[PDB]
Amino acid sequence: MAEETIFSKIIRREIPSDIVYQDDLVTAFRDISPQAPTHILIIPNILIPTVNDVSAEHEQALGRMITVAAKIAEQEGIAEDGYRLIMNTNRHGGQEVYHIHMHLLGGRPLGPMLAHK
Amino acid sequence: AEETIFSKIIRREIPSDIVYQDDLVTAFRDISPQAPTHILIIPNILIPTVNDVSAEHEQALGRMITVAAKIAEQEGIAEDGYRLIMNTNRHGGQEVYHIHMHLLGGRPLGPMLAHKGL
Ligand SMILES: Nc1nc2c(ncn2[C@@H]2O[C@H](COP(=O)(O)O)[C@@H](O)[C@H]2O)c(=O)[nH]1
Ligand SMILES: Nc1nc2c(ncn2[C@@H]2O[C@H](COP(=O)(O)O)[C@@H](O)[C@H]2O)c(=O)[nH]1
């Protein structure tokens, strides 16, 4: 329903990916171009293009993204050392794929949140 | 775990200017803003790190994000865009041990991860 991105094909197993977790609400898969030793994308199974499009009924799935992140971080061996979760929205955020998603990043000291400040 | 200063802010035990508060989440401006919009969105319950979340927290965690969308719209940054960031433990650079999202926006934010080396 509505404009699907390549992430729709990934969740619905219509194109190859490395899925590390999937339930009725979320799917998590390794990033094709990892920016840290662990770089995993966590996405809701429904098509919400940007964070601007979220609604109350999505809250359980949005929360599931974060509990799944914690589960995966532990599996990956990065939970104790630490990690960052990032959601990018629109131009200023640098969003490239218009299906909301969280990046789980870890495996080394990740430095400042933003370049310079 | 012990409560941080965020708990005193949430329960209005010290002066503050709260941007948003409901049953589950509280939002306010960062003391040291890193972007023209820099707002923290925090669950009302103390959860020290993201490692400590569980199923019972999912509603509140989801609420963080729907509240972020509301605040981004109010701030005039929703169209241009913004980032939401949660930092956990050392490698993430967490300083305050009560989980929270940073809503950052109001200008192009640059690389998602600036420092990929030292
Ligand atoms: N696994 C996988 N990752 C993808 C694919 N296409 C884009 N990506 C990843 O999706 C992410 C998009 O993040 P954004 O810049 O929108 O926050 C990028 O890190 C990019 O590497 C794909 O087909 N498969
Ligand atoms: N408004 C406000 N922000 C604070 C206070 N103490 C710490 N902060 C902010 O809390 C944030 C902690 O984020 P962390 O480093 O844990 O991801 C920092 O950006 C810091 O500037 C405070 O008393 N008031």
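Numbers here mean position along the shown chain, with the first residue as 1.
We read in the header that X-ray crystallography, 1.5 Å was used to get this structure.
Cβ coordinates are placed from backbone N, Cα and C, and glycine is handled just like the others.
Positions annotated as domain 'HIT' by Swiss-Prot, on the basis of sequence analysis: A:6-115.
Neighbour density for A:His103 (GMP binding site): within 10 A of its CB lie 22 other CB atoms from the protein chains shown. The DSSP secondary structure for A:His103 (GMP binding site) is strand. Annotation source Swiss-Prot lists GMP binding site at A:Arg30, A:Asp31, A:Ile32, A:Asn88, A:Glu96, A:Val97, A:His101, A:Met102, A:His103.
Here Swiss-Prot describes A:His101 to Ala or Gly as a published mutagenesis experiment; the accompanying note says: Abolishes enzyme activity.
Just so you know, the Cβ of A:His101 (mutagenesis position) picks up 23 other Cβ atoms within 10 Å once every protein chain is counted. Annotated active site, tele-AMP-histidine intermediate per Swiss-Prot: A:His101, in sequence order.
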Intermolecular Cβ proximity, recorded positions A:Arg30, A:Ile32, A:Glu96, A:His101 versus chain B, under 8 Å: none
Cβ-Cβ distance under 8 Å to A:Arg30 (GMP binding site), same chain, at least six residues away: A:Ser17, A:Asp18, A:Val20, A:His39, A:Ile40, A:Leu41
Length of the line joining the Cα atoms of A:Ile32 (GMP binding site) and A:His101 (mutagenesis position), in Å: 14
For the domain 'HIT' (A:6-115), residues assigned helix / strand / coil by DSSP: 34 helix, 28 strand, 48 coil
